[PDB]
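Below is one structure, written out as structure tokens; the observations come after it.
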Amino acid sequence: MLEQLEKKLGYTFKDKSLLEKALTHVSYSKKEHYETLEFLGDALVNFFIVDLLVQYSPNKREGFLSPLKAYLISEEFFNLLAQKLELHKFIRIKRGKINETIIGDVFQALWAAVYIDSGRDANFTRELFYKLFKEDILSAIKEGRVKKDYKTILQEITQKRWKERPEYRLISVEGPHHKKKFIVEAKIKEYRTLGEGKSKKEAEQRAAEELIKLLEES
Amino acid sequence: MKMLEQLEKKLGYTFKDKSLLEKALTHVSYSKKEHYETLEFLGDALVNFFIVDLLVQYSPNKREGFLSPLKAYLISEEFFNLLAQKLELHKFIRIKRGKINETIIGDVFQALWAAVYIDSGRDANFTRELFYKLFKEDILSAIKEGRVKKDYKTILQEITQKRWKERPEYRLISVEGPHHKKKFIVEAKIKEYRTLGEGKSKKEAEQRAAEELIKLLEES
RNA sequence: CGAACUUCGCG
RNA sequence: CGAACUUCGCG
RNA sequence: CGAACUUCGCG
RNA sequence: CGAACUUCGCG
């Protein structure tokens, strides 16, 4: 089935042993795993992703690129790209089961293997990566995909424990109208927390953050 | 000292689009219009890639537990300033407000490489090779000499030295388990503060004890 | 820069 | 071989 | 990189 | 011979 993956990738390996190592977990072989390949692939793929991000982002400010990048190099996104290659069906593991972390690591090792096998040709590896994922990356960039925020994380928690969503109420507003300060109270059952910020939503996000831990705590 | 041509001579690369180089050397205060922030962002990823590629090829040991600390030092602001000095980068940085520090020099260093990359037509192979011509020797040397970030015991003694002009003391509290799988419990102490550390070796237990003590000294 | 020492990293 | 702390010497 | 003590494991 | 730890030597 190696040739099956090579086809989806659109690239034939000169050293199949290299591809195999990328697809192998530490358990299956304590001497030939993807660890070092994983290490290199992380930085290689990160470069590919950031190269796209800086060219296509609808906002070039650092505060804007950061959250998008965090999502673009996350385990979740890597798994989405991996699925396009049905990568999981090519991975070799001995112990237990395969999870998203393993698929993500392998996705990284896979690209490190292509890079090395091609004679450490970054441009070639990059173009091959883009041919397969540029479109999904650009859409993710345009749609502003980002990691789940607190308020959203919170309601998912409250929803599972008590089958109900939290409430927020404005306690007070300080400062001048052009520089207001908001104090919001997040509430679920009898658990309450305060949040402060430049906007209602920000004050809310912080209140939610504190209320999440106050919950996970007890 | 200031002419871009002088930096291009050090770089070993002449820009087609000079504004790209200028932007890379410009801080936000000097030109709110267009500064190096974006180039910096791209440069971070580019340089990280160049360094890690060397690391995985030349590190004595290929295990992640070994590579991670070398990488941490090799992509640190401190190392970037070391590389930057070979180009006397500080002399070409354009800033209007504030002083030129290591954070700015490090950021400019990243931006500079993003600029070369862009000017060459986003040629990753060419930019990498140009980066190696200047810094490969220094990077492999850092890798060979095992340069890493200061460890906890070392960080602790400096803190205790500065604060009380004395050094920490450690004592082996207990040792147990199979002789081929021992567990050590060590105590670290400075003044009235003491902590316990546990590990697979004496040094490791001590490191954990030093790490916890540092936190205690941070609280008070 | 040089010397002693303390702690640490790599081989 | 390499890094830093302290100290003395020296500039 | 190297030597030895203790222990475990493979032949 | 391989592995873990302890002490030590050289760079």
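Every residue, even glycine, has its Cβ placed from backbone N, Cα and C.
Here Swiss-Prot describes B:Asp44 to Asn as a published mutagenesis experiment; the accompanying note says: Very low catalytic activity, binds RNA normally. Taken residue by residue with DSSP, B:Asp44 (mutagenesis position) is part of a helix. Around B:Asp44 (mutagenesis position), the same-chain residues six or more apart in sequence whose CB sits under 8 Å from its CB are B:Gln110, listed in sequence order.
Per Swiss-Prot, the feature active site maps to B:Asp44; the stated evidence is sequence analysis.
What Swiss-Prot lists as domain 'DRBM' is B:151-219.
Listed in Swiss-Prot as a mutagenesis experiment, B:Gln157 to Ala is described as follows: No RNase activity, no RNA binding. Cβ neighbour count for B:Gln157 (mutagenesis position): 15 (other Cβ atoms within 10 Å of its Cβ, all protein chains included).
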